[PDB]
Amino acid sequence: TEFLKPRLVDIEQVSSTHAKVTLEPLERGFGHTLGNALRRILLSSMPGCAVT
Amino acid sequence: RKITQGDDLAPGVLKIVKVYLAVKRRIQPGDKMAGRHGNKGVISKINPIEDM
Amino acid sequence: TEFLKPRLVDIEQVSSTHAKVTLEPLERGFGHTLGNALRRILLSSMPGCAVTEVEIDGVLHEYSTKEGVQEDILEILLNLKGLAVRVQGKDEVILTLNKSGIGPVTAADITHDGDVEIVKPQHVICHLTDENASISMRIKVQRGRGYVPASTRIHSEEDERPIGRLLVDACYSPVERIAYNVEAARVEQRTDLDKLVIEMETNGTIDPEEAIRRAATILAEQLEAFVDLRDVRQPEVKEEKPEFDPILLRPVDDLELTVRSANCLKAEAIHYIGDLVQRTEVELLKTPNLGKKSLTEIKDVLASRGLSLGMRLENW
């Protein structure tokens, strides 16, 4: 179905700190769901390491 | 015979015709909103449930 | 790789169309936001059940009424269209309303001794007035998908439907209402995390403790979307036509072939064998009435000319 296994095809780096990051194709506007629901995940419980 | 009634349409018109339209003027930006206490203004974006 | 995919949790059934599963423990805030995702799927795009098409015993359009009823048809059909059910073979059933004689007209006057569960056996349509009066119809019904009103295609929707063949509000989606609520975590190990609570209520087509995966799939199958990173796409393949020598400048007339072939290759518009020389054999299976024998004639009638199939060229 149009949940067409929508892999992250189009990333476009800007130099070793930043890319465009895009996810396609989506259900007649469904970037409105993912871009606010999943974007909260990306601010909740994430990896890396630092001073404590 | 209020439907099959006729009326004169003045010298210059034998007949007249009409159509009526139920225009479903949906929720959209640029349209205007308010509340009872004098707050009045334009709908200025539609926001995903989490964009709020 | 450290996924969690949690299971098993809770039950609180209330009445067939509403039950109340809930979720704890949750990590530090998850229950505060996640219940807004399904608020799209459990409205717009869901499979479930609806009426698709109707044909009636003396009523060419719903914008009207029938001389013997005690109620009137447009604002009846607005209530009839909600009759949505379940089906257990192939997706469709063309049901019938079988009704004659004095009194109410109901979901108990409809064909129901087959692969179908009419979960609405208390719906009512109208009345009849004499012991020989009638109201009857065919009723196409599917599980289908979406929230489709009786005008959605918006053009080619003037379409030639034999006058009385009503297209219908195929609103297959078994929910519009869905929402959620929250607590602190209450699992007696803790008082120190969060907890999700669900308030789904339905079209009666299902209960919230009966089935779910396709109704959460535009959120679960949105994960492969970020990994396993191979994708999907289609091409352009033709050239702009045409010049000498007139070996390609010929219709099917030149081939010496049969008549049903000459009707369906005419529908498939191949009025120059200059492109029948290079169209793929699988790409002739693209219009019906063109099957296993006509598709097999092509394989030597082209060769009989002193030509062949399978001859792409860099200029035509």
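By the numbers in Swiss-Prot, the shown part of chain C spans 6-321.
Backbone N, Cα and C atoms are what each Cβ position is placed from, and that goes for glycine too.
Non-local contacts of C:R45 (mutagenesis position) by the CB criterion (under 8 A, 6+ apart in sequence, same chain) comprise C:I223. A helical conformation is recorded for C:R45 (mutagenesis position) in the three-state DSSP classification. According to Swiss-Prot, the experimentally introduced change C:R45 to C is described as follows: In rpoA112; temperature-sensitive, blocks RNA polymerase assembly.
Here the Cβ of C:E165 (mutagenesis position) has 7 other Cβ atoms within 10 Å, regardless of which shown protein chain they belong to. Swiss-Prot gives this note for the published mutagenesis C:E165 to K: 5-fold decrease in CRP-class II promoter-dependent transcription.
Per Swiss-Prot, mutagenesis C:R191 to C is noted as: In rpoA101; temperature-sensitive. Following the DSSP three-state reduction, the secondary structure of C:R191 (mutagenesis position) is coil. For C:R191 (mutagenesis position), the number of other Cβ atoms no farther than 10 Å from its own Cβ, over all displayed protein chains, is 13.
When the C-beta distance to chain A is held to under 8 angstroms, the mutagenesis positions C:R45, C:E165, C:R191 reduce to C:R45, listed in sequence order. A Cα-Cα distance of 61 Å separates C:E165 (mutagenesis position) from C:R191 (mutagenesis position).
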